[PDB]
Amino acid sequence: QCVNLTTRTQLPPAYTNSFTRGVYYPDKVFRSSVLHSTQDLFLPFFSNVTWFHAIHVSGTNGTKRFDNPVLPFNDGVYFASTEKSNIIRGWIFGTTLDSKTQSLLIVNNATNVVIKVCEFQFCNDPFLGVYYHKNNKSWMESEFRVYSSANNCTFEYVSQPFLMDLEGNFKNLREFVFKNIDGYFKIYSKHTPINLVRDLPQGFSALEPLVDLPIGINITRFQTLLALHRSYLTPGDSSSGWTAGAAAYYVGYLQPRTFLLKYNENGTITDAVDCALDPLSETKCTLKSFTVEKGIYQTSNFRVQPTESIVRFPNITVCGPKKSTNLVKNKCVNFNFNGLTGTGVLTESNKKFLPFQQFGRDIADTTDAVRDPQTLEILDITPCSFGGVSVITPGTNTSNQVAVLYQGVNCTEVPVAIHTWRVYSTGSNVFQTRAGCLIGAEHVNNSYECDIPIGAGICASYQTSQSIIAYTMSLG
Amino acid sequence: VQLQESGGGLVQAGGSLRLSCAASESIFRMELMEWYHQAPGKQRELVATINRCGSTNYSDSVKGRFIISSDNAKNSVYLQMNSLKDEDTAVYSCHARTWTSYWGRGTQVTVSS
Amino acid sequence: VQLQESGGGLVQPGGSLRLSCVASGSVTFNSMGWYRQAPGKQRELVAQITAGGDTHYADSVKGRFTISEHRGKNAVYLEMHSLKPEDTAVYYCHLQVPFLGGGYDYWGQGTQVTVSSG
Amino acid sequence: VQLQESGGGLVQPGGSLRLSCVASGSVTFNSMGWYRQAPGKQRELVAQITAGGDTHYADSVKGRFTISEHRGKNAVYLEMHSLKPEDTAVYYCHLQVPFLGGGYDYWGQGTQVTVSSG
Ligand SMILES: *[C@@H]1O[C@H](CO)[C@@H](O)[C@H](O)[C@H]1NC(C)=O
Ligand SMILES: *[C@@H]1O[C@H](CO)[C@@H](O)[C@H](O)[C@H]1NC(C)=O
Ligand SMILES: *[C@@H]1O[C@H](CO)[C@@H](O)[C@H](O)[C@H]1NC(C)=O
Ligand SMILES: *[C@@H]1O[C@H](CO)[C@@H](O)[C@H](O)[C@H]1NC(C)=O
Ligand SMILES: *[C@@H]1O[C@H](CO)[C@@H](O)[C@H](O)[C@H]1NC(C)=O
Ligand SMILES: *[C@@H]1O[C@H](CO)[C@@H](O)[C@H](O)[C@H]1NC(C)=O
Ligand SMILES: *[C@@H]1O[C@H](CO)[C@@H](O)[C@H](O)[C@H]1NC(C)=O
Ligand SMILES: *[C@@H]1O[C@H](CO)[C@@H](O)[C@H](O)[C@H]1NC(C)=O
Ligand SMILES: *[C@@H]1O[C@H](CO)[C@@H](O)[C@H](O)[C@H]1NC(C)=O
Ligand SMILES: *[C@@H]1O[C@H](CO)[C@@H](O)[C@H](O)[C@H]1NC(C)=O
Ligand SMILES: *[C@@H]1O[C@H](CO)[C@@H](O)[C@H](O)[C@H]1NC(C)=O
């Protein structure tokens, strides 16, 4: 059945960040000595994962309590566990975790492994006991208190017998990337042995798939089953558990991103580069290499997006006259004047329309001026700004600092118009050129024979205040 | 934004103070960040530095009095001063270098002796 | 279409307002007219200004209405003041564009104004 | 899906056979077992080979069944001799992929062997 423990008290958790972890084999092919660009669900590089200690001591006395809160599930979960006594045992998945909706269950029962999908009646605090005493023969007698009952189960599984917990720093890492797509339960998994650690360390480990489960249920929330080393009837304070819950687990949530994976000759994924993390990483992804030489490279195109859409049909009459809400100017918006649709910034114009004219076209391809139906103020439209983005870098293996040149635009509009990496536009390092706006480089009055040609008589170079400087080229 | 610090002012010799250079961008993506100080009439000199892995370094006049730390619950890097002398009167600045370097404006610290 | 003219606020007796003919561009004229009409009765000639300067006014609007022109923005203004409930109507401004000697004035664009205590 | 299996056919008592669990690639395991099952009876362990070198045999398969491995071809093999009519069964390979302290044997694939005189 079920047993009620004490309240979780909503403890404020520490956080840690996963330095380049949790990339798995996306496809089912064998690729050797290739650099492949894969767009799929991955855990972002250098992302914050939240880590729970298995058993926390709210006081050093021995006041020990579980940390197994229910957590969301949006398009996959990277779950790592660092532990040495199989204190974590499995997971439940579902939407409501009650009798209303189907629920899936993976758990290690002592020695066997059982997977089910039923209408389990999960209570609030599932736990698996394993206590011992020297007298008689107990040696982890156990209690299995996960679900009250199960009805008309569809998927069944059991495995074979095995071993249990111990009645010492070789903590093992176990990583899983549970994702549910197309009514499946892709469980990418990998075990590794590590020693002399306290948290999850920086490292790289490609994860290989383990099993696909044909399940086909709606999944939104999941929990974690923890092995208890005690008994609620006679709960001990200290040394009852495993060193005050040093074993712990980390949760992070996948996002749809593009990665550059480096398959070595053997077909084993060795390195990865996250495109959307840095300007330098986008340069690597566009050049399809892990090292880039000195120069400037055009990565992508920056375009101002229309903020809000406005309409302006109101002729005033006949048929059904409509309304236009309001009118906004000096702002890049989507506009529909009497059915003429487009995007642009509307501004007050000094052109003088003849009384019988509606719109003008000085360029012969685009109507640069328009007459407003409500008030006869004549508005000229200008296309929202855009331009290429060039990444100025010295040698990739000299330094990882780069500068960014937005070509052919003023940069009173760069930080907000575009939505990846963020600039924050420090006041001193947004030097303006004729060729565009420069971000991440300072100004130097001195002149040198110019290394990297930026344009309009400005060239940039590297000096050990940002490491990259821009100056006006000298002729000798 | 602004990587701003919040702490400083007038202190008494042998006192203590806390600095809270705090960032909106994630602390872990920094990959290296430090504190420097500019003394009145003296060129700027490094105080202390911490990188992403965990290595921590100080200059000679820094060890044993104030150490560096960063609690991963509010993104911030901490430098609590202990037993200040009159010669630590300076302007303290925190720097954090992502793909480009980011700078704060520092804070005045003056010890009365 | 040609020109356009609308807008204006409701007022109470004794109030003041300055009706303005929306600047539609440069147009040839010799007499800017202001008519007023309310349901149940015909359009009536209210205020006429000639390009030379002749100011024709109805007997019912003497000493309360002032008509003027501004050629910088090419708009004729009618200042209406000392208002009474008899001014509850729509006001229409007619242009002067010569046609075959003169015709097709442009009063079609109007503004609704009601003068009542509530 | 991982591993694949094939091999094995009907034979006559007193003969010999070389059952094979065709190896689908380099995998990490410790307990690699041969199992048998006949209709009307439960599936009982035939034999097991450990990573270290301990070889476990059931009682009924003493002196007649032998389990061998080839790391180079990575495949596991069973030399089964002294054929008896009771040996008719579907044979399986249960694997030891380490999962959460042990689990997910891959024995779902079988190989049919029938021992009879006709
Ligand atoms: C356990 O306690 C909680 C909180 O009082 C209660 O909501 C729940 O119904 C209890 N469960 C059982 C099985 O008694
Ligand atoms: C229990 O721990 C608290 C702090 O967690 C401490 O203040 C208290 O003195 C301790 N008491 C005993 C009896 O250990
Ligand atoms: C664990 O639970 C499963 C559930 O079916 C059961 O088959 C198995 O025998 C149990 N093992 C132990 C050691 O209790
Ligand atoms: C001692 O252990 C045995 C298990 O063989 C159990 O049946 C018995 O109830 C235990 N007795 C006590 C007093 O714990
Ligand atoms: C399983 O049982 C529940 C209620 O016990 C019922 O609502 C559901 O339809 C059943 N499932 C099937 C496939 O019959
Ligand atoms: C899963 O359930 C939620 C409500 O709990 C619902 O909004 C969602 O649409 C469901 N998913 C599917 C695929 O029906
Ligand atoms: C490929 O893998 C095998 C076995 O892991 C190893 O012996 C071999 O050296 C690897 N290839 C290279 C080029 O290292
Ligand atoms: C790359 O590194 C090597 C040694 O690590 C160094 O000799 C070389 O100069 C570096 N590349 C550049 C462009 O400086
Ligand atoms: C952007 O820079 C150009 C450079 O000449 C300048 O003309 C323009 O006024 C600037 N825009 C703003 C909004 O300051
Ligand atoms: C030096 O650079 C500054 C801007 O950084 C500029 O205002 C100043 O005029 C320059 N000095 C000379 C001599 O050009
Ligand atoms: C990571 O931690 C910071 C505080 O250290 C927190 O504000 C932020 O929300 C966390 N990020 C995620 C994705 O949980």
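We number chain A the same way Swiss-Prot does; the residues here are 14-180, 184-332, 523-625, 632-676, 689-700, in that order.
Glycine residues also receive a Cβ, built from the backbone N, Cα and C atoms like all the rest.
As a published mutagenesis entry, A:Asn121 to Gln appears in Swiss-Prot alongside the note: Partial loss of biliverdin affinity. With a 10 A radius on its CB, A:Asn121 (mutagenesis position) counts 23 other CB atoms from all the protein chains.
The DSSP secondary structure for A:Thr19 (variant position) is coil. The Cβ of A:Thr19 (variant position) has 13 other Cβ atoms within 10 Å, all protein chains considered. Here Swiss-Prot describes A:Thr19 to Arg as a natural variant; the accompanying note says: In strain: Delta/B.1.617.2, Omicron/BA.2, Omicron/BA.2.12.1, Omicron/BA.2.75, Omicron/BA.4, Omicron/BA.5.
Packing around A:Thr20 (variant position) is summarised by its Cβ count: 9 other Cβ atoms lie within 10 angstroms of its Cβ, all protein chains included. Variant annotation in Swiss-Prot: A:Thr20 to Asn, described as In strain: Gamma/P.1; the structure shown retains the original residue.
Quoted from Swiss-Prot, the note on natural variant A:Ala67 to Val is: In strain: Eta/B.1.525, Omicron/BA.1. Around A:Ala67 (variant position), the same-chain residues six or more apart in sequence whose CB sits under 8 Å from its CB are A:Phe79, A:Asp80, A:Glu96, A:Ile100, A:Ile101, A:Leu242, A:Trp258, A:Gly261, A:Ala262, A:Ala263, A:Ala264, A:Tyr265, listed in sequence order.
With a cut-off of 8 Å between CB atoms and residues at least 6 apart in sequence, the same chain places A:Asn74, A:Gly75, A:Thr76, A:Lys77 near A:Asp253 (variant position), listed in sequence order. Swiss-Prot gives this note for the natural variant A:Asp253 to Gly: In strain: Iota/B.1.526.
Here Swiss-Prot notes a natural variant, A:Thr547 to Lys, with the remark: In strain: Omicron/BA.1. The Cβ neighbour count for A:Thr547 (variant position), using a 10 Å radius and every protein chain shown, is 11. A:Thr547 (variant position) falls within a strand segment according to DSSP.
According to DSSP, A:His655 (variant position) is assigned to a strand segment. Under the heading of natural variants, Swiss-Prot lists A:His655 to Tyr and annotates it as follows: In strain: Gamma/P.1, 19B/501T, 19B/501Y, Omicron/BA.1, Omicron/BA.2, Omicron/BA.2.12.1, Omicron/BA.2.75, Omicron/BA.4, Omicron/BA.5, Omicron/BQ.1.1, Omicron/XBB.1.5, Omicron/EG.5.1.
A:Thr19 (variant position) sits 62 Å from A:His655 (variant position), taking the C-alpha atoms as the reference points.
Within the same chain, residues at least 6 positions away in sequence whose Cβ sits under 8 Å from that of A:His655 (variant position) are A:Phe643, A:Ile693, A:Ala694, A:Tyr695. When the alpha carbons of A:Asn121 (mutagenesis position) and A:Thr20 (variant position) are compared, the span between them is 25 angstrom. The recorded positions near ligand 11, defined by a Cβ under 6 Å from one of its atoms, do not include any of A:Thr19, A:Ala67, A:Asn121, A:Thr547, A:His655.
Chain D comes close to none of the variant positions A:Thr19, A:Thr20, A:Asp253, A:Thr547, A:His655, judged by a C-beta to C-beta distance under 8 angstroms.
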